[PDB]
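Please read the structure below before turning to the comments.
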Amino acid sequence: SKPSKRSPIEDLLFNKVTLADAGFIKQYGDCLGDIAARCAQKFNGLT
Amino acid sequence: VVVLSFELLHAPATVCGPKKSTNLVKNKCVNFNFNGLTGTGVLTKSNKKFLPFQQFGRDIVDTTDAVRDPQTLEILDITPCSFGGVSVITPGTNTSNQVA
Ligand SMILES: *[C@@H]1O[C@H](CO)[C@@H](O)[C@H](O)[C@H]1NC(C)=O
């Protein structure tokens, strides 16, 4: 019944762990945030 | 003997270059020189509120994030121009020379 077709236990495991990086395309974000907030935010060459 | 003593670490300078000012490009990716601070990036309207004595701002990692325009006092955010890695997908030169 839920997206990703994970078990009740797997969603619990995923909700408990906080992922700092979560790699995906991030260039679209750019500014308008309170601050850039990163872990280079790509800008310093680390992805 | 004449000794000229100054510090270049104070952002709101009021003294020193016979440079010829031009317009502000804003959104398009450009090179810039703001009171001796130079670089490449995209200048956009900022929502940040600078104090009367603050010319420059910095991000979490102490690099320049935003500037105060020397003539208009508009606060502009500086986002570096888009860049990234290039990866080459090759079937192998013994099969085909097509590349993604
Ligand atoms: C600089 O001169 C322009 C001339 O139109 C004026 O509008 C602007 O406010 C001036 N800025 C400062 C900081 O004196």
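Sequence positions for chain B are given in Swiss-Prot numbering; the residues included correspond to 510-609, in order.
The way this entry was determined, per its header, is electron microscopy, 2.9 Å.
Yeah, the Cβs are placed from backbone N, Cα and C, and that goes for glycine too.
When secondary structure is read from DSSP and collapsed to three states, B:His519 (mutagenesis position) falls in the coil class. According to Swiss-Prot, the mutagenesis experiment B:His519 to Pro carries the annotation: Increased resistance to human covalescent sera neutralization.
Cβ neighbours of B:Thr547 (variant position) (same chain, under 8 Å, six or more residues apart in sequence): B:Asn540, B:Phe541. Among the natural variants in Swiss-Prot, B:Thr547 to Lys has the note: In strain: Omicron/BA.1. The residue drawn here is the original one.
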Could you tally the C-beta atoms, other than its own, that fall within 10 angstroms of the C-beta of B:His519 (mutagenesis position)? 10
